[PDB]
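Q: Next up is a structure, given as structure tokens.
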Amino acid sequence: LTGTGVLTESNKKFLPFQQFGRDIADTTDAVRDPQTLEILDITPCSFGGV
Amino acid sequence: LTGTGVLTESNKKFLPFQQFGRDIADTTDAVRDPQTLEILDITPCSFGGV
Amino acid sequence: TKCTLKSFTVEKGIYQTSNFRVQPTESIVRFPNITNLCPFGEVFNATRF
Amino acid sequence: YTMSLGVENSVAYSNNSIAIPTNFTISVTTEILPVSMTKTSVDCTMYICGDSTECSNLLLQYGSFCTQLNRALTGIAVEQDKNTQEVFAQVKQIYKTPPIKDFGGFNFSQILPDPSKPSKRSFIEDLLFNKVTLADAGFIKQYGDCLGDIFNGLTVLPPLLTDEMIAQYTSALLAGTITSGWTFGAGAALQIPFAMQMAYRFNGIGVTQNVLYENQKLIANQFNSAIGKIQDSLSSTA
Amino acid sequence: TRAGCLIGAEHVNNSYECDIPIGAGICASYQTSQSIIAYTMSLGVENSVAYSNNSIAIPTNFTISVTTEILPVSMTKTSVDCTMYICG
Amino acid sequence: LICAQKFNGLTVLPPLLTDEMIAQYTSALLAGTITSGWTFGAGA
Amino acid sequence: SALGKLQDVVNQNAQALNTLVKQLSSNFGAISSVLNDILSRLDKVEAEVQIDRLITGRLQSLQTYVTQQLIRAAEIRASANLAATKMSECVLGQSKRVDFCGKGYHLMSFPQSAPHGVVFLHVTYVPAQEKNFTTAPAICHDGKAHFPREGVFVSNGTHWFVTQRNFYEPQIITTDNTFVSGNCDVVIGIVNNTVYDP
Amino acid sequence: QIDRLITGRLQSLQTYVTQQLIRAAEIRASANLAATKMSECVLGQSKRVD
Ligand SMILES: *[C@@H]1O[C@H](CO)[C@@H](O)[C@H](O)[C@H]1NC(C)=O
Ligand SMILES: *[C@@H]1O[C@H](CO)[C@@H](O)[C@H](O)[C@H]1NC(C)=O
Ligand SMILES: *[C@@H]1O[C@H](CO)[C@@H](O)[C@H](O)[C@H]1NC(C)=O
Ligand SMILES: *[C@@H]1O[C@H](CO)[C@@H](O)[C@H](O)[C@H]1NC(C)=O
Ligand SMILES: *[C@@H]1O[C@H](CO)[C@@H](O)[C@H](O)[C@H]1NC(C)=O
Ligand SMILES: *[C@@H]1O[C@H](CO)[C@@H](O)[C@H](O)[C@H]1NC(C)=O
């Protein structure tokens, strides 16, 4: 599950089981580390114009 | 390069060693003939709605 | 501004020209903590199929 | 049911008989009308593809369709601002309220701007901005703020003219109408105490001027009752 | 600024009429030392209106005023042959 | 410009009312504005 | 730059013309933007699939083109029916419509013909040379309360005059300009002086 | 696989701008109505019935 993002921290507690949650649009919003098992939230940087 | 249209003399300032001259729409408004190297305005004929 | 107007002369005002931004800086790849091999190659080679 | 069409009233016309009112009622009523939407912009090639270049290479075989869609949404975004300018930049000056607040008993204090709140709205405008809210969906819970959904180039622009600016505009409107009457709209402001101004508005509806002086306390209490019921109706869930 | 950071434009404090709109009440103009200046706008000239409950003001002269107003009439009537636009 | 936009099938249609015809009208509007005032608008 | 309204009639014309001549230079995933180069190289079978991508980009572009003229020329006739309301009322008569017929007290209006537009000339009145005066709502003379039949009870301080609402032209207060109604009891701000009889 | 997602997403943009421009037309017409209504209801006393 690849892409470009800014990976922030996570403190509000779902349930135990699966890897990813995803948004209304179906893209992922918050993703599992496969070793340490916490969640990095995917935010971007610099969307928009000049 | 085929098509239809009328042939007139361009008698205008033309880029020296390609045969084609083009418009905004990248069609040949001017061609140079391969036999005698003279620049001919290929424009399409008189048309319109009725 | 000249290219987004498609004009050599640019008039006075506000012009949204570039719609760009967004930038890669680094590369994280996280694979799991797995080091073992497995029988994925040795189920082709030999006799009893 | 079949709809009841209205109250039947066969009014007794006669060829020499006629009806003339002996009293009246001063009534205020409320119209609500929209101006201009959310200023919104969308990037083409972040929305259609996350950071793919061959997206843009296949897109340029179609060409630059979404760039004229950027022309369309910036045409939308400039008509937001000129619709806002044509509904609020209709005056030239900023008119300022006097602190001495004699109006012939007409207590204006519900529709006066409030200096106690830092928001300088009126009380019914504070109730009105508390009524209509952005509590509808999770989209606008952080597209009301600046942190932003991730949505890929979809952006919300803030307007040029903000709420305290147009509150200062409508305070200047209410001040210029409340002191000059209508006479500021043609040019300079020409101040006038309320009795002649309202009495010529009775001449503007075509009755005389003396009935204001006869019934000025009654229309003062009728006005304060009338501005009571509309803030009760705003206080209701109408 | 509330619409994000602007660069290359001089932040001043003084209020003027809005030449170039930016956003959130901030506007831009070209000051003559020539520089692009950025400013919160002026909403208009402040007129403290001197109310009296027993006195008025009355004009004694005039200025008749021709003002110019511009409204469009028609769009330019263009049409194509449809398949000739597709395929000559 | 106009022959390049001609030769892709696109035409530009001329108006029925020319600008002289328009200037014939706006003169004749202004002529009754001076001489008849407004009375020609509601009748003769 | 007040013709820049009418220049954007020409500009939003000529942008959309110069757009759609350049969308023939688009290829939509085919091998060529231009038509006959596909036809000179490939047999219909396999020239068919290139021109399948070509006309569907081309039909998409042209229906898009008309749709912005459909929103614009609706806005043009909305402006034109606005403008024809001025030529029915502001130009043809003298209207009471506040700043529909321009800013100020509207006198008459004049049309001037532009390309794709009419310039309107709202000739209006703006008053000037203002002066503070002391007003009264009513004057009672013999106990009975007099009110002006037109205009406003005005004072310079020395004398209680009457002039009209729009303009300083002071008149001696007669019976003929002022109607009597009631007695001076309910009126706040009553002024006790004479009323002239001619 | 790419181009069908491209055409659906860009077609969502033309659908979105057609419903956005007709919202622009109607709230533009209400804004014109609001400007006229404030300019004659507020800044004067109109005689026009209701
Ligand atoms: C290895 O991965 C498992 C599951 O992904 C996890 O529970 C465990 O803590 C990991 N161990 C280390 C040392 O990271
Ligand atoms: C062949 O081409 C040359 C180059 O223009 C020309 O001079 C010559 O006359 C041509 N000969 C014939 C037979 O057409
Ligand atoms: C395939 O080869 C490996 C080593 O060469 C051997 O260990 C394995 O048993 C072979 N597979 C089978 C199915 O015999
Ligand atoms: C009303 O109608 C009656 C019946 O014809 C008639 O005698 C009378 O004169 C009418 N009055 C008027 C004012 O027309
Ligand atoms: C602008 O405002 C700040 C704070 O109000 C003040 O310190 C500064 O001197 C001002 N600058 C000018 C040029 O007025
Ligand atoms: C105007 O205000 C003064 C000061 O309060 C007061 O004495 C006077 O009676 C008022 N006049 C009217 C007509 O209200």
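All residue numbers given for chain A refer to Swiss-Prot; the residues shown span 546-595 in order.
Header entry for method reads electron microscopy, 4.5 Å.
Quick reminder: no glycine exception, Cβ is built from N, Cα and C everywhere.
Pulled the feature table from Swiss-Prot, pasting it below:
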type	residues	note
VARIANT	A:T547 to K	In strain: Omicron/BA.1
VARIANT	A:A570 to D	In strain: Alpha/B.1.1.7
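Locate each feature and note its surroundings.
A: The Cβ neighbour count for A:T547 (variant position), using a 10 Å radius over every protein chain in view, is 7.
In the three-state DSSP scheme, A:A570 (variant position) falls into the coil class. Around the Cβ of A:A570 (variant position), 11 further Cβ atoms fall within 10 Å across all displayed protein chains.
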Q: Rounded to a whole angstrom, what is the C-alpha distance between A:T547 (variant position) and A:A570 (variant position)?
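A: Between the alpha carbons of A:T547 (variant position) and A:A570 (variant position) there are 17 Å.
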Q: Kindly assign A:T547 (variant position) to one of the three DSSP-derived states: helix, strand or coil.
A: coil
